Amino acid sequence: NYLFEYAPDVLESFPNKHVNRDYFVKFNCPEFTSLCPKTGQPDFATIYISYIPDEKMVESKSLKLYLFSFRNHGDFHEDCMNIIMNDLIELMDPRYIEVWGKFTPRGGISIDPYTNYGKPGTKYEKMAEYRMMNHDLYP
Amino acid sequence: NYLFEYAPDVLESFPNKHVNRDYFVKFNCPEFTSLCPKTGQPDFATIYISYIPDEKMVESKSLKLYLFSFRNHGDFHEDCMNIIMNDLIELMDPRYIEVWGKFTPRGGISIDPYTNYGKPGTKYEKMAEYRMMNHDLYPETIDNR
Amino acid sequence: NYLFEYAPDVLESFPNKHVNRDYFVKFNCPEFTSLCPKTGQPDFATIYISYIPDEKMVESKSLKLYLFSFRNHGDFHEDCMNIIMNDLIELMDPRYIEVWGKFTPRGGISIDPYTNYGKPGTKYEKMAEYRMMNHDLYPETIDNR
Amino acid sequence: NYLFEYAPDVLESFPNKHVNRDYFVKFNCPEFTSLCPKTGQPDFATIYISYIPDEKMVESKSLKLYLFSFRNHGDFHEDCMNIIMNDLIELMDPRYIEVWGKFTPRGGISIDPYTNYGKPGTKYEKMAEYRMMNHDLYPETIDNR
Amino acid sequence: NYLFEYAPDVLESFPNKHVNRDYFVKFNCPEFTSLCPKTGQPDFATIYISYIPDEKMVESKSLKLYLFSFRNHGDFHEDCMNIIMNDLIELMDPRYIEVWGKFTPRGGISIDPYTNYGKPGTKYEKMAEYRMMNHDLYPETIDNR
Amino acid sequence: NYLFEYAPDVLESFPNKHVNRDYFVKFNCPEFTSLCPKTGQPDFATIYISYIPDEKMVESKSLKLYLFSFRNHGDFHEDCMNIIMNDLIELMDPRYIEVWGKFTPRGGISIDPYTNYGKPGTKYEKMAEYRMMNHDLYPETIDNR
Amino acid sequence: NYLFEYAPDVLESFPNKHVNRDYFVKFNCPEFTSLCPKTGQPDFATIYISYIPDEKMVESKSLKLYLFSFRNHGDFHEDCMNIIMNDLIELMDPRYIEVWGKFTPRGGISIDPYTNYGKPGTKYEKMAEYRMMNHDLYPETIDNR
Amino acid sequence: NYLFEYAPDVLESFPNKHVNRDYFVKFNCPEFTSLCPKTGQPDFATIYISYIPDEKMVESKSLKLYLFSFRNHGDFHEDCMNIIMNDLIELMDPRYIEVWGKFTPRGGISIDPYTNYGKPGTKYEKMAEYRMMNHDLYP
Amino acid sequence: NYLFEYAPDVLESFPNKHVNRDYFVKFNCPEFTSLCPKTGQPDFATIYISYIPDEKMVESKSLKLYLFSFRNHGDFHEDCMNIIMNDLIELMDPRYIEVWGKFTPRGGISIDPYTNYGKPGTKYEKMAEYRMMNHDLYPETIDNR
Amino acid sequence: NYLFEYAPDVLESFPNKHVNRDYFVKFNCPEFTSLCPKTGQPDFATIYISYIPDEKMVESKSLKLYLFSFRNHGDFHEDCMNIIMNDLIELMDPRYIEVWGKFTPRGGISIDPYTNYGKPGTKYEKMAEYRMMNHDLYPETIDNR
Ligand SMILES: *C(=N)c1c[nH]c2nc(N)[nH]c(=O)c12
Ligand SMILES: *C(=N)c1c[nH]c2nc(N)[nH]c(=O)c12
Ligand SMILES: *C(=N)c1c[nH]c2nc(N)[nH]c(=O)c12
Ligand SMILES: *C(=N)c1c[nH]c2nc(N)[nH]c(=O)c12
Ligand SMILES: *C(=N)c1c[nH]c2nc(N)[nH]c(=O)c12
Ligand SMILES: *C(=N)c1c[nH]c2nc(N)[nH]c(=O)c12
Ligand SMILES: *C(=N)c1c[nH]c2nc(N)[nH]c(=O)c12
Ligand SMILES: *C(=N)c1c[nH]c2nc(N)[nH]c(=O)c12
Ligand SMILES: [Mg+2]
Ligand SMILES: [Mg+2]
Ligand SMILES: [Mg+2]
Ligand SMILES: [Mg+2]
Ligand SMILES: [Mg+2]
Ligand SMILES: [Mg+2]
Ligand SMILES: [Mg+2]
Ligand SMILES: [Mg+2]
């Protein structure tokens, strides 16, 4: 009973009851897999998704169906992370978000795509830039 | 007989005998459990609470009884952490507090909410903000085993 | 072009380099996944496969593909570990084989099936029998994280 | 929506498609909790349950509900392990089963009861006596942390 | 209040509801401490106590009270493991019991006494001998850190 | 003989032969134990104490004697880490010092107090604040085993 | 001032208060050091001694002083283990003793001598022989790190 | 200053001062390497050597030069172990000996050659057979 | 046909698949060995090599061979780790590279050299500089076994 | 044949063939032992020594003899770490050095002194202050075993 072709319509949110404070929520996602765009051969990752909400929070079970909808779909690793992040923004429009994918290595290349976004003009935009900068120093 | 419905009133406090300095007290709470509000399904976590006290300290036995009262209480994980923190800010009026909840997976996915608080306009507010900006730069590895 | 419906036909063998000898060959697959028959929801495991060949060895590439062929097959985990063992037995006529499966949890519970075989009448059958009587005397610590 | 008063009847089985082979299945159950009989206070454990089937497997979702069904039932740990074992023997009439429960400490002491059973008059009874007599020759280091 | 000088009387038992089976129960006890009989200097150990009950079980809190009773009691470690064993034999009349204590080092050398018992005349007696013959065949690495 | 009620006087110091440099010395102290002030029930912790000396160092055996002096002394853990810190500040007048205690759990919850200090007015004072601001950013996994 | 030349005379013993049963006492001795007889080069080991006592027990402090006396004493590792055991058989007249020495590598190569002894014509002689026949069936992994 | 072509003459022994008792000595040897006989490509192992002496013991430093003398020599893994064991017998003529080589795996094959020998006719001959039998059950 | 005298010429490169990106590529060599210049005696290590490519990647086969070419080269370990880094830099023009070396002990002491580089002027040079300032803040426990 | 009374003069250096690059070299030294100054009793440690060279490397065989040279010399642990650091600064005049000593426990307490140095007025002095101020933010678990 499961969309395994790409399905952002599945994502869902509930209100944040604590808009006064900045807090962090992290989803750990070790069951992520999707198709590789050229070969067609499955790829696998743990996805770590962290966000500071503004007014809307993503619902867990809807994030899980969302993540499954990748199982039978192909696009690259970097884009894949931007896709996930952008839908999550579209969904929540949060103060801050980051999506870090850790793919099983293939040739010694730990292909570990990292993206983030802070709300434009705000102190989050600078936190993005700062966290991004940090990311490489010890990934 | 224990009360397993939500009970902020249990919480008790005693005077900090060492107000003149900043120190950190941590509680490790591996035995935490509650209900998913939509499902009724139980959910489990380890909660870390750390706080620099001002004039009042939380008494452990009461923190135990307080965390038990979640046992048959539905709420989303993110709310619980915020609610636990608020009851503690209300009881204690701390310089600084953080509550970090690490829940066991559902549907493959586990939720780690982290909230903090510094006393407004003080060096602790800026502290809350530095530890938020910097929270979890190096996320630990999670395989669900 | 990869088959994501169950596909035994993709398994291939080659001549064992030392028939003279008993050596274990070990395969370790951290990315097996299949469907769960009741609900359609995906399942995840690391499969450990060890065997002592007679004349034939499984071509390690083709085993990878074989395992990916489970990605849309729907079966229970116990059954899967037995299908994989059987298919490998049919392909290879091994002296000894075992397949151990470590699933990620569902509902808080994870399921580790372990199945073995040794050639009937041989000391390999004695070996499989002893390994079953002694399997997992000390289960590893599991907290779903 | 869920039963949390003790309910054996929630247990479900399905046929073993591989009756003619001995294999092991393990359930890791890190989310168990019940009440202490005198005090009323919550107990916590990881339960490991490994069993060899004959004709009936226990369905995991149903084992889940069955384990939940202990959240508000009080019993001593030793009892609980034997009750769980007994309701699983009832349900499935298996060749061999073991239940090993590892509880969080109280008063500094933690209690880890281990119970097994092999179908009487068979090699499995001997496996039980063997696994019992060799039980925990090397107990894992415990420091309560 | 809490008796800190030695106290067998505290120990309490309750019937075994499952006498018709053999099962093990273990107590992990990482908080034990006692006195050295010449010097008067405290010593510390983790004690493991595993036993197969017959009709009576030891009540957990009474055990914590019984082990507290060594806090200001002088004895050598070898004697303490035996005394502890004897008081529990006397209270319980168990089918089998063992007491393994791991002490923290002194002058560079730690002492790990291990004593057991089985009901004289029975298969449990032979158990004790087997477990004693085979005790600690692979001793763990200790580096005093 | 050995004083088991609290005793600052025992502490002793000796000159630092290397005052013209900053260096750290740590004491690992896994054998500490004390009383709970309402109940009277013993508690246990590993305490880490690290400090940067100025002119005086703490003499190791005197420290063991000083920590013994809490064995029959009632206090809460938060106060003990501070008292310990104050007696060593008073004895030593160190450039920097911290005392981190990790207690064993009670009713499921362990308390890890962390306090520090640096000479007021100096760069060490800023050290203390930095180490306090950045304390325990990644708290360790505790499961009470 | 301590004596660091070989000194069997230091060893002291006290009565076993529990002669009526067989129990094992283990000493972990991580701090053992001596000299290579040809080189003068110091050599280091961890020694495990385990023994079922008869009427006499070795006193730890004396075992400490005894093992120190190797500090400036040359002998091959295999001899030391045999000599340590003999001094202990001479002092104690035990039912059973084993001494297992694990030395740190020289020239890439480390030497693990293991010796044992059962009281002649008794069930302990047969014990010495069973634990010799079976010694180290599963050697632990050594990489020199 | 080191024989790296095969050199059994290097081995050396000293008397056993305790001929009354059966005891075990084990050498752990993680620095073993030699040449593979066909390809010519280096192979690597930990060698665990255990013996119960009779009257003569092997000297450590001479066992180390002996082991080095393999560095530049080629023969198979199984033979290699029998070679080491046989020289050690020739040297010591012990009550019991076993040589277990654990080579870095190459294709998933843990090529872990195990040989032993008990003194012919004695209770060691049966201990050999028994330990050999044990070896496979959990190697 | 393999060269066992030092042979840089055997290293080969290929086009980086994602120049667009920063990914670490990691090589892990558990079987490096070379000669020690003073004494002629062989030396052993595990070499860890990580780098961020620009346009070129080292062909992993040829790196294996390159490393085997040290088998009769005589040099110190610090020098070796630098020769290997240099040769890799010359071959690949990497953005960032580091080589960490873990030798087996000689005389009781083991030597772990660590060397890095980042393209001069780039943020990679900032990266190498920070990694050197922060390298091995917590050395792993080493007991030569 | 060997010096075991303290002897700085045994230290030897050789030129750095890679002067124009900062790199780290670590010495793991698990075999260290000295005498306690008052008691006369043997002390034991693992010493970690990491340093960045300028023009002179310390030769390891000579560091070996230098460390042996402490076997019969008495000093306190804190002193010994500073003496070792100082004789190594003398010998090599390096960009940066640290000596971290981890000693076996006495009276329950073990002492782990950490000392560093960066060449004064340079970036290395800042690295020392940094590595000092961030020293041991997470102390390793110690249980004395
Ligand atoms: C149940 N506890 C539950 C169900 N869906 C959830 N979504 C989020 N974000 N958090 C929860 O705690 C959820
Ligand atoms: C889904 N795969 C599923 C649902 N219930 C199960 N029960 C058992 N025993 N095994 C499974 O794989 C199950
Ligand atoms: C509470 N669960 C409790 C209290 N006392 C106990 N004693 C034993 N043996 N087992 C328990 O589970 C106990
Ligand atoms: C003190 N507890 C002490 C001192 N010496 C001892 N020797 C032995 N064997 N056992 C002890 O418990 C000892
Ligand atoms: C007993 N030691 C005890 C009981 N309750 C406590 N609460 C706090 N906060 N600290 C303690 O040390 C406590
Ligand atoms: C020095 N301790 C040394 C030198 N050679 C030895 N050979 C053997 N077998 N044992 C030793 O302890 C040796
Ligand atoms: C032999 N390789 C050797 C001998 N002495 C050494 N000293 C140092 N520092 N490094 C080495 O590789 C050495
Ligand atoms: C013995 N080595 C000893 C005795 N007391 C000591 N105190 C300190 N601080 N350091 C030591 O190394 C000590
Ligand atoms: Mg995990
Ligand atoms: Mg885990
Ligand atoms: Mg623990
Ligand atoms: Mg240890
Ligand atoms: Mg733990
Ligand atoms: Mg090791
Ligand atoms: Mg080691
Ligand atoms: Mg330890």
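All residue numbers given for chain H refer to Swiss-Prot; the residues shown span 21-159 in order.
Looks like X-ray crystallography, 2.5 Å, at least that's what the header says.
Even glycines carry a Cβ here, placed using N, Cα and C.
A coil conformation is recorded for H:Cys56 (mutagenesis position) in the three-state DSSP classification, outside any helix or strand. Taking a C-beta cut-off of under 8 angstroms and a sequence separation of 6 or more, H:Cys56 (mutagenesis position) has the following same-chain neighbours: H:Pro62, H:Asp63, H:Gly94. Per Swiss-Prot, mutagenesis H:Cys56 to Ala or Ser is noted as: Loss of catalytic activity.
Summarising the annotation, Swiss-Prot assigns active site, thioimide intermediate to H:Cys56.
Taking the Cβ of H:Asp63 (active site, proton donor) as centre and 10 Å as the limit, one finds 22 other Cβ atoms among all the protein chains shown. In the three-state DSSP scheme, H:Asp63 (active site, proton donor) is classed as strand. The active site, proton donor annotation in Swiss-Prot covers H:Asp63.
Secondary structure at H:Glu98 (substrate binding site), as computed by DSSP, is helix. The substrate binding site feature in Swiss-Prot is assigned to H:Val78, H:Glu79, H:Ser80, H:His97, H:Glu98.
Taken residue by residue with DSSP, H:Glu79 (substrate binding site) is part of neither helix nor strand, so it is coil. Spanning the residues H:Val78, H:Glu79, H:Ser80, H:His97, H:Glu98 that the record associates with binding substrate, the maximal Cα-Cα distance equals 24 Å.
Applying an under-8 Å Cβ distance to chain C, the binding-site residues H:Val78, H:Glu79, H:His97, H:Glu98 reduce to H:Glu98. Residues from the set of recorded positions H:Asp63, H:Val78, H:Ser80, H:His97 situated with their C-beta under 8 Å of a chain G C-beta: H:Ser80.
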